[PDB]
Structures are given as C-alpha cells and as structure tokens.
Amino acid sequence: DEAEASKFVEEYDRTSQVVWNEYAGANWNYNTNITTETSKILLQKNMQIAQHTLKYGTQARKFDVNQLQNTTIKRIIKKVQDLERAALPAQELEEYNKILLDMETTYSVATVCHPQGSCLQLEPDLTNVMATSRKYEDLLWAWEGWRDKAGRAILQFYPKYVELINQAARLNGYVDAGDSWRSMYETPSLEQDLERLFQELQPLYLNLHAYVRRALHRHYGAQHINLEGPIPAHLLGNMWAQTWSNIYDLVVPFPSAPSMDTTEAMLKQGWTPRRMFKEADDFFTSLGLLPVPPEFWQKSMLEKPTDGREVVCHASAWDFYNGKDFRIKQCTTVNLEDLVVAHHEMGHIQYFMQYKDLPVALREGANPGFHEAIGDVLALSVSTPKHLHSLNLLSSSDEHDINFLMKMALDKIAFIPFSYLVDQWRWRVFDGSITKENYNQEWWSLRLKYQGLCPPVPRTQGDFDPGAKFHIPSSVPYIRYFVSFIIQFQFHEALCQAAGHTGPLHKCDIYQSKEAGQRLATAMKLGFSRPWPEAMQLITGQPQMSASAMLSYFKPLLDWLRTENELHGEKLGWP
Ligand SMILES: *[C@@H]1O[C@H](CO[C@@H]2O[C@@H](C)[C@@H](O)[C@@H](O)[C@@H]2O)[C@@H](O[C@@H]2O[C@H](CO)[C@@H](O[C@@H]3O[C@H](CO)[C@@H](O)[C@H](O[C@H]4O[C@H](CO)[C@@H](O)[C@H](O)[C@@H]4O)[C@@H]3O)[C@H](O)[C@H]2NC(C)=O)[C@H](O)[C@H]1NC(C)=O
Ligand SMILES: C[C@H](N[C@@H](CCc1ccccc1)C(=O)O)C(=O)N1[C@H](C(=O)O)C[C@@H]2CCC[C@@H]21
Ligand SMILES: *[C@@H]1O[C@H](CO)[C@@H](O)[C@H](O)[C@H]1NC(C)=O
Ligand SMILES: [Cl-]
Ligand SMILES: [Cl-]
Ligand SMILES: [Zn+2]
C-alpha cells in the first residue's frame, strides 16, 4: 500500500518532468512569437499534457489518502488528484483552451489608434503616455482607448470562460473556481485574515489618497478634482492607477530638496535591459543566493523584439521543469520602474532554482504570495537612496527621508486597495453573485469603495474594464499580490534584523548579507512541502501574516501625512 503509493509518485515525477518541459517550450514559443503555427502546436501540447494529467490524476484518485502514512507522499497524491482543466470533457476542454488563448492573444495585440495617425501598443507606448503626460485630455484618450480596444474585446469570451473554469473546479471537488484558487493558501480563515490586514492599512492609504488628491487639485484644477470625492482614475501615472510613483513630481513633500530622476540617470549612463538583470543577479549572489545559469542569458527575451515578431510583452518568469532551463520574458524599458520589475522576476527565477530538486508537485511557493515577494524584498533595498547612489543613479536630511518614503508609498501603499479588490470582484463573479449584466458596475463599485477612484468617462453598455487588466484575460489569480505586499515588509524587517541593521527600517540595505540570504534560501528550499506558516517562521521567527512591519516602515510618513492633511483641513475618504 505505502509502497504502491511511493512507486506512483516516482512515476508521476519522472513522466511529468518530460511532459511539462514540452508544454513549457510550446507555451514559450507562442508567447515569444505569436503566429498561427506556434498557436497550433501549443493547442496540441495542450492535449498532450491533459492526457498525462488525466492518466495520473485518475490513478491518484484511486488512493485513499486517509490510509497513507507518509505525509510527503500523502500531500503529493492529494495534489495530483486535482486535474484542473483536464477534468473537463474533451469538447469543453478544447473550447476552454481556445478561449484562454483567444483572450490572452486579444489582450496582447490590442492597439489604440489616432484617426489617420499612428497606433499605440500598451507596452511601451500607452504605458509611457500614462506615466509622462500631464494633460487631462491626453491621459483620457489613452485610458479610455485602452478600455475600448482591450476591455470591450474580452467581453465576448468572459461568460463562457467563467462557465468552463467553474465547471472544471466543480469536477475537482470545489464549489467554484474562486474556492479552488483560495485553496492554494490552505488557510480556512484566509478571507477574514486578509480583510483584517486591509483594515490595518486604511489610515495610511486614506491619508496618502487625501494628500495626492490635494496635489492633483493643484495641477489639474479645482473644476476637475473634488476635494471630498474620489480621484479620477486616469491621473495617477499608471493605466490601472494601481501604483502612483510616476506622479511623484506632482506630489513631492520637500521640493527644495535636491533630487535626481532615477530614470533620467539610467539613460544618461547607458543602462540597458541586460545591465538591469545583471544588477539583480549581483544582488542575489551578494546574499549567497544562486546565480542564474549561462543558459538564462542565452535563452531569455529581455527586450521587445524589433524583428517583426509579435509577442506577449507582459513580464513573466518561466520554469521549464528540467532543473537547468529558467528564463524571463519581458519587454524591458530602461527606467527605475522596470528595474524593480526585473528584480521581481528574478525572484521568481531564484525560487525555481531553490526548489528544483523537490518532486515537481511540490515545486511551488509556500503559498503564491511567497513566490511574488522574494524579488520585491531585494528591490526594497535597491530603491534606497544609499543604494541608488552606489549604482551612480543618485548624487547623494529629514526632507530627503520623507521624500523617499513618499516615493515608496506611492508604489507600495497605493497598491494595497487595488491588489485587494481584483479577486474580491472575481470571487463574486465565480460564485455567481455578479452576473454578466453587472460585471462592470460591480468593478467600479469596488474601485470606488476600496481605492476611492472614479471613471473619468461614464461607462456604458458593453464596457468590460476588467478585461483591460492583463491578469483577467490571462486567468492569473491576483490575491497573491496583496499577500506579497504585506509579507515583503515582514521579510525585509526580519532580514534587516538578521543583517544587524539598527535604526529606522526604511534605511535598511541588506546588500551582501549572507545572514539574510540564508534565511531566504532555507524557506525557498521548502517549496510547497510544508504548510506556509513554517516558511513564515523560518524567515521571520513567527508564523503569522502581519501588517506591523509595513506600518513600522512607513510610520514617519504616516505622522508627516497626518500633520500635513490636518494643516490643510482635508476630509479623509469620499462618499
Ligand atoms: C516520507 O517520504 C519522503 C519522500 O521520500 C522520497 O520520495 C519517495 C517517493 C521515495 O522515492 C523515497 O525513497 C524518497 O526518499 C521522505 O523524505 C525524504 O527523506 C530523505 C531522508 O531519508 C531525504 O534525503 C536527503 O537527500 C539529500 C539530497 O539527495 C541528501 O543530500 C540528504 O543527506 C544529507 O545528509 C547526510 C546525512 O547522512 C549527510 O551526509 C549530508 O549532509 C547529506 O547531503 C538526505 O539523504 C529526502 O530529501 C526527502 N525527500 C523529500 C522529497 O522530502 C521522508 O523521509 C518520509 N518520511 C518518513 C517518516 O519516513
Ligand atoms: C509584471 C508582473 N507580471 C506577473 C506575470 C504573472 C503570470 C502568471 C502566469 C502566467 C503569465 C503571467 C508576475 O511576474 O507576477 C505583474 O503583473 N506584477 C503585478 C502587476 O503589475 O499587476 C504587480 C507585481 C509587483 C511587481 C510586478 C508584479
Ligand atoms: C516564429 O514562428 C514562425 C512560425 O512557426 C517560425 O517559422 C519563425 O522562425 C519564428 N520566429 C522566431 C524568431 O523564432
Ligand atoms: Cl479600470
Ligand atoms: Cl493567489
Ligand atoms: Zn510575479
């Protein structure tokens, strides 16, 4: 009995390595070269992996995991019993694969055109408009045009996708796809736990929101900003208003303090995408963590091809399940925002390398939020003024300190409500609370409730603004990012303590700390082998998610914001 189970998991492991490697290859070849041909081969590797999954999954279900002694084998088998989409009947599976492809392709190739003028892609053209334009109408053109072309085009697919992903979930024992996604945390209290964390971050977010609102009122005019209302969603420097640091220049706390736009210095000093990834590689090895293999530099796609290929630009990190081949696919622009993204992606690679010797079933983060957090933790240290000066991107006070904390808050704090709301919407869609008649309206009620944003153009029939955000057509869960943004501060706090930092958490730089590296490595090596609180304990010395570290980091800014907002009589929040 125990021996039949051990044999099954050995067979699953050897066979999955091969099939998954093949699938990954075909997926890569489509994502880096969208053609009718690579599309065909991919829809076919889809059948190969589904047949494997069905064969092994059917077998795994014949085991009574109740009767199994060995906890590693019990866990693998329990996981393999979940077939995901391979539980679907053939016709439904083919239909589902095709909608997924059609949605991701639609998003990745959408353009927004001036009439008898040029057509702009999201990366880089529209991204650059939203980051740099300070003209209401130009921002509006890009914000609305993107939703009209990408969002509206996804709407035709999305009800059918919901039906099929929910069907698959039920066939694997869940009540709907959102139940199956939440299950990845193995935490029955997840919903409650996440709300509590979100509530802890409200003082900070509301004070940041009010401060930024006031600054936007100063630039865009009184007739366009209601000081007691939501902020128009196209003014925050980002297509989704999910991060706000591109409007730092409008909101600087101490504009008299000498400053140097990082992005401008990178370009002035001839940085390239390769240099950006090498810098990240260097931070990892400085910690005693693993270097990316030679193969990574040969095979990765670190900038947008200029050779006529059409690609999925949206940055991602890829494991080919052979313990040797790891790659990033990103349409990298030379700027600080993408340096942070590069670190993020390099964290995923780091995780893949750390757990490469586990059985493939356990080759995941402790929970999905841990996978997202690793690269972000190193990027916190990278972003410090001291570290950017060491890279020759900054030439150099309480003034500079508050300025820095505001720059950081515009990314990290502004993202909290956005990252919370995405799957609050999708969970309700999947559980049937939001129908296709109310997709958009319910999105905007959440955008208002959590972020305090309004749409600058009233939405109409046929809009499907969630479709204009990559993870929606791509079927990538989002709550991981909310988790990540909380826990990355816990990890920074712990690692700073392990490295012997004293003084304010925000002045920590863990560059070259082997003590910090070792903490991270022990945790990453666990993969998915143990309940996530064990990885949390290895890093932090305690088992809980907690907002305390993020609050600690930002406390000097909280104080500064409260004093500033009070001085101007701001009314926090909106109706
Ligand atoms: C429950 O089952 C798990 C899984 O077992 C593994 O998979 C099964 C399907 C089957 O094929 C098993 O035969 C197979 O082991 C057991 O967990 C594994 O436990 C062993 C320990 O017996 C671990 O082995 C380690 O492997 C390292 C890398 O190859 C190796 O370097 C380690 O040794 C190090 O320590 C020695 C001490 O002598 C020292 O010389 C060095 O410091 C050296 O490097 C060590 O042998 C596996 O890694 C575990 N595998 C996984 C995937 O977790 C588990 O023990 C079992 N539970 C019970 C109660 O028996
Ligand atoms: C750029 C990044 N791309 C995602 C791709 C995820 C993915 C997953 C599965 C298949 C295809 C793509 C990731 O690396 O987690 C991303 O979407 N985000 C999120 C986002 O931009 O929405 C916020 C996260 C912090 C830094 C960058 C991270
Ligand atoms: C893109 O795919 C086409 C069709 O499969 C193939 O012939 C071509 O060589 C590919 N281009 C690159 C750069 O790989
Ligand atoms: Cl939107
Ligand atoms: Cl997730
Ligand atoms: Zn990620």
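By the numbers in Swiss-Prot, the shown part of chain A spans 645-1040, 1044-1222.
A Cβ is built for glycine as well, from the same backbone N, Cα and C atoms used for every other residue.
Under the heading chloride 2 binding site, Swiss-Prot lists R791, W1090, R1094, citing experimental evidence as support. Listed in sequence order, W1072, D1112, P1113 are the same-chain residues six or more apart from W1090 (chloride 2 binding site) with CB atoms under 8 A from its CB.
The Cβ of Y829 (chloride 3 binding site) has 21 other Cβ atoms within 10 Å, all protein chains considered. Mapped onto three states, the DSSP output places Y829 (chloride 3 binding site) in helix. Per Swiss-Prot, the feature chloride 3 binding site maps to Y829, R1127; the stated evidence is experimental evidence.
Marked as Zn(2+) 2 binding site by Swiss-Prot: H988, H992, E1016. Taking Cβ-Cβ distances under 8 Å and a sequence gap of 6 or more within the same chain, the neighbours of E1016 (mutagenesis position) are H988, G991, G1009, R1127, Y1128, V1130, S1131.
In the structure as shown, the Cβ atom of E989 (mutagenesis position) sits within 10 Å of 25 other Cβ atoms. Among the mutagenesis experiments that Swiss-Prot reports, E989 to D is described with the note: Abolished peptidase activity, leading to increased levels of amyloid-beta; when associated with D-391.
What Swiss-Prot lists as active site, proton acceptor 2 is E989.
As a published mutagenesis entry, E1016 to D appears in Swiss-Prot alongside the note: Strongly decreased dipeptidyl carboxypeptidase activity; when associated with 390-K--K-394.
While the structure shown retains the original residue, Swiss-Prot records the mutagenesis experiment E1016 to V with this note: Abolished dipeptidyl carboxypeptidase activity; when associated with 390-K--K-394.
Remark: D1020 (mutagenesis position) has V984, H987, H988, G991, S1131, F1132, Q1135 as non-local neighbours, by Cβ distance under 8 Å and separation of at least 6 in sequence. Among the sequence features in Swiss-Prot, the mutagenesis site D1020 to E or A is noted as follows: Decreased dipeptidyl carboxypeptidase activity; when associated with 390-K--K-394.
DSSP classifies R1127 (mutagenesis position) as helix under the three-state reduction. Among the mutagenesis entries in Swiss-Prot is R1127 to Q, noted as: Abolished dependence to chloride, leading to reduced peptidyl dipeptidase activity.
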| message | Taking 8 Å from the centroid of the Cβ atoms of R791, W1090, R1094 as the cut-off, which other residues in that chain fall inside it around the chloride 2 site? | response | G795, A877, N1087, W1091, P1102, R1106, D1110, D1112, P1113, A1115
| field | Among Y829, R1094, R1127, the recorded positions whose C-beta sits under 6 Å from ligand 6 | value | none
| said: Give me the long-range Cβ neighbours of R791 (chloride 2 binding site): same chain, 6+ apart, Cβ under 8 Å, in sequence order. | reply: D1110, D1112, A1115
| message | Quick check: which same-chain residues outside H988, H992, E1016 lie with their CB within 8 A of the centre of the Zn(2+) 2 site CB atoms? | response | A961, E989, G991, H1015, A1017, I1018, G1019, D1020, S1131
| field | In sequence order, those recorded positions of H988, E989, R1094, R1127 whose CB lies under 6 Å from ligand 5 | value | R1127
